Protein chains: 2
Amino acid sequence: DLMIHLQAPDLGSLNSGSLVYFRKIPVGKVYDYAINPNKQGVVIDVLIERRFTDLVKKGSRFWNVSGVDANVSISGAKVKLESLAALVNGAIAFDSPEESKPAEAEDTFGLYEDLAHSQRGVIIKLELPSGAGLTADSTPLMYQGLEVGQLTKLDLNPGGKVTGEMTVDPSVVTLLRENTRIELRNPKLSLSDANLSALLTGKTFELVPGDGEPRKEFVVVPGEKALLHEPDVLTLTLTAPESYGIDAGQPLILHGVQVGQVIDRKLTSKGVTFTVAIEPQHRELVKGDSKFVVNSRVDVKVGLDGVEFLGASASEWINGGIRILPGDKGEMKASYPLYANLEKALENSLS
Amino acid sequence: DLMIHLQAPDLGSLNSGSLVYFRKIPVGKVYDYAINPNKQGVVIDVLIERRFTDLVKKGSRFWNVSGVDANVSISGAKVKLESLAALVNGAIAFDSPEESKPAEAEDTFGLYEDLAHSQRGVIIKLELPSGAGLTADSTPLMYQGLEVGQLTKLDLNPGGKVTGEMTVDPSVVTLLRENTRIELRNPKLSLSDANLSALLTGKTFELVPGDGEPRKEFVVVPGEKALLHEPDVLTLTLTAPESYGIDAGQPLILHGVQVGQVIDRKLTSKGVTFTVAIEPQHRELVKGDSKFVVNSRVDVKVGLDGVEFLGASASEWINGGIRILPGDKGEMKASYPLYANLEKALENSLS
């Protein structure tokens, strides 16, 4: 027979004589349990039978299937009572990997508390902004709409630095590399597609791939800042003597289509300095010369023969933001002015 | 007696001596269980009685009815506890088909994990855009409002290519053919008919039939692109010097009625190029000559004797989009211009 040791943080629902399963086949039993010399953890030593000594490998993971948990899920709760023998007395199930040396001679093993905690994969360290809607073992990493990861740990390091970590499955592991971003998506209010499921999920880590050297630690920024952190982004610091009602997250518009987003608005003594970012599409477009016209304010002028509306439309007004007047050739200097309307941009009159 | 083998990925709630049912009549029992030589799967060999040897056919499917699962459903949860003997010890039920040879001599059988997984039908491979709201065994294929299929598998192939597969029942199988589209419907917000049920369901595969050679693999596109993929569609690439507030999914209007939809908006260095699509109704209508006028902007001109409103109405404005001025005869050239309003389209002045 084989006599191996398990290290658990507590005994759980396991009694002496409780049963050990492989593929839900009883292939052994729990022999004894004892507190190890330090009071910290409980060592449970089990006895795999003589026939099944070749099942237990060095790379095996043992997990605890004892009691029953009833999990209510959104849009219906499927609670299935699979195994009746585990409720009364407790059980330990285990997996056998493909290629590992067979274990022997009282080899220790960590005892995971659940099947979900004993999933294989790669630990990925994250430096989170805040843990406001993030949860331990409930926040997924989506990729192409599929669940790829699971936030497994969430800590508040000293200095007020929330960091967590994530198990991803091996498939995607080759996708993670340099300039590969993980940004958290808010469950944003969708008018065209009504999805209550997404609304109930909450915060959601989105993986967007890049190329380069494989890395294993990332920095998650807020969703607005994500554009700024993209690999090929162009960042213009544009000044203005007034905010003109332009918030931090207004869209930035060329020829009617959004080419960029405002990132942040900083108030100084000289005026209001914006920092806007630009997707690659308008990166090629700029050519070093442009004018920047506010779309946040409506303007109507009354006249006998002259009737004009300047700088806005009602839909434009709800979106707001900054309009681009592209030029032919320039050098992409550091600072640009923000003109109050279109005709002061044609007059080149920043006053 | 008959001694046949079942191959299951795990033993489940089955014990030795657990019972085998046909039409919920005990017609045998589980004799033994053993792990096969590879560690991958468990072989459970059962013993159908001597009377019932003619029941087991070659084309039989065995499924697992063991334990109990309580499924909460929307708009009320009907949880029925049908069979009490399966809870304590476990059971295997099986079906006998109409015309098959009777099985004998330790013939193997796959053991499905549920009655829903052991439904007959045809596997249909799908190349999905994303698996954002799609689920395994929860996403149906509607046809005429009835559940016809069930998305049974959802994978993330390398390269970021989500593909899944679907069991459809045999009836519809003759309906699937060439130019037969499967497009996913979003649970769109309905103002006239309030349906919370549809809202709770989420994504929904809609089957629309076509004619031709029978095919067994499809490509699902997004709902907006579906129009573009229809069998008799006419696609116009129309240019404009500005977006004029025309989004990617605006309706496209002839004589007040929607005849087409804008498909996508691409920003270039020359301007904004749209790609609109057309239903067969306006396919016959075009005759190779038309003018394209924006309906997204309001225009009011003030005058002593001349009062006119150009290009929009408030309802038109909420819908927005492109208006068609049909002509008598033409050749349907590749590129068309998008005029800013109606009078510049009558003046033939694209500047």
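Chain B is numbered as in Swiss-Prot, which gives 160-510 for the residues shown.
Method on record in the header is electron microscopy, 3.0 Å.
Cβ atoms here come from the backbone N, Cα and C positions, even for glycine.
Swiss-Prot has this to say about the protein:
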- B:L243 to N: Well folded and assembled into a hexameric structure, but loses its function (MUTAGEN)
- B:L246 to N: Well folded and assembled into a hexameric structure, but loses its function (MUTAGEN)
- B:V247 to N: Well folded and assembled into a hexameric structure, but loses its function (MUTAGEN)
- B:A473 to N: Loss of activity (MUTAGEN)
- B:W476 to N: Loss of activity (MUTAGEN)
- B:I477 to N: Loss of activity (MUTAGEN)
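Where Swiss-Prot records a feature, it is marked here on the structure.
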| residue | record | contacts (Cβ under 8 Å, 6+ apart) |
| --- | --- | --- |
| B:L243 | mutagenesis position | none |
| B:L246 | mutagenesis position | B:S225, B:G226, B:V227 |
| B:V247 | mutagenesis position | none |
| B:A473 | mutagenesis position | none |
| B:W476 | mutagenesis position | B:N454, B:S455, B:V457 |
| B:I477 | mutagenesis position | none |
_Against chain A, in sequence order - mutagenesis positions B:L243, B:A473, B:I477 with Cβ under 8 Å_ = none
